[PDB]
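Below is one structure, written out as structure tokens; the observations come after it.
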Amino acid sequence: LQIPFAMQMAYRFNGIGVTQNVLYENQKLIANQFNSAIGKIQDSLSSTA
Amino acid sequence: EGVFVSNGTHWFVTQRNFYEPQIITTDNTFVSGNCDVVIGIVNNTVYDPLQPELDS
Ligand SMILES: *[C@@H]1O[C@H](CO)[C@@H](O[C@@H]2O[C@H](CO)[C@@H](O)[C@H](O)[C@H]2NC(C)=O)[C@H](O)[C@H]1NC(C)=O
Ligand SMILES: *[C@@H]1O[C@H](CO)[C@@H](O[C@@H]2O[C@H](CO)[C@@H](O)[C@H](O)[C@H]2NC(C)=O)[C@H](O)[C@H]1NC(C)=O
Ligand SMILES: *[C@@H]1O[C@H](CO)[C@@H](O)[C@H](O)[C@H]1NC(C)=O
């Protein structure tokens, strides 16, 4: 079933006892922390085998 | 609980796993802040169940 990704992430936050509005009020921060955390994976794997 | 959906003219809340459309009210929704922060918020009436009582 298709669903917008920022609505999937609100359901996923609601599953850890954190109220949905926490995502929508912080979506920029949460997206930047995610994109930055993915960036560290490439640096980690590139840094050492 | 559940999600907002529209049939193209009206907005309903409904549960995530079985389509059962309900009127959007202050009972089935909770508030937080003003319109300005949220990406993709939309405008609709939210019904107040107390108003028929305040009509008395
Ligand atoms: C979206 O849902 C609403 C409510 O079911 C539909 O509006 C009703 O339509 C019937 C039949 O035309 C009328 O008898 C009711 O009086 C209408 N109610 C209201 C509140 O307007 C609406 O037609 C649906 N939209 C579409 C595109 O099907
Ligand atoms: C939701 O509705 C409000 C009014 O109820 C809209 O606010 C107006 O928007 C225009 C354009 O930005 C401004 O010129 C008016 O001064 C606003 N009025 C108020 C009272 O703030 C708002 O644009 C609507 N939002 C959407 C997404 O349609
Ligand atoms: C949704 O995507 C369209 C482009 O397909 C864009 O014009 C619109 O502004 C977007 N709305 C939101 C809430 O992101």
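Per Swiss-Prot, chain B residues shown: 1092-1147, in order.
So how was this one determined? The header says electron microscopy, 3.4 Å.
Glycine is no exception: its Cβ is also placed from the backbone N, Cα and C atoms.
Among the natural variants in Swiss-Prot, B:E1092 to K has the note: In strain: Theta/P.3. The residue drawn here is the original one. For B:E1092 (variant position), the count of additional Cβ atoms within 10 Å of its Cβ stands at 8 [all protein chains shown].
Cβ neighbours within 10 Å of B:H1101 (variant position), excluding its own Cβ and spanning all shown chains: 11. B:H1101 to Y appears in Swiss-Prot as a natural variant; the accompanying note says: In strain: Theta/P.3.
With a cut-off of 8 Å between CB atoms and residues at least 6 apart in sequence, the same chain places B:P1140 near B:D1118 (variant position), listed in sequence order. Under the three-state DSSP scheme, B:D1118 (variant position) falls in the coil class. Natural variation at this site is recorded by Swiss-Prot as B:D1118 to H, annotated: In strain: Alpha/B.1.1.7.
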Residue pair B:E1092 (variant position), B:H1101 (variant position) - Cα distance, angstrom, rounded: 19
Cβ under 6 Å from ligand 2: qualifying variant positions of B:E1092, B:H1101, B:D1118: none
Listed variant positions with Cβ under 6 Å from ligand 1, out of B:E1092, B:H1101, B:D1118: B:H1101
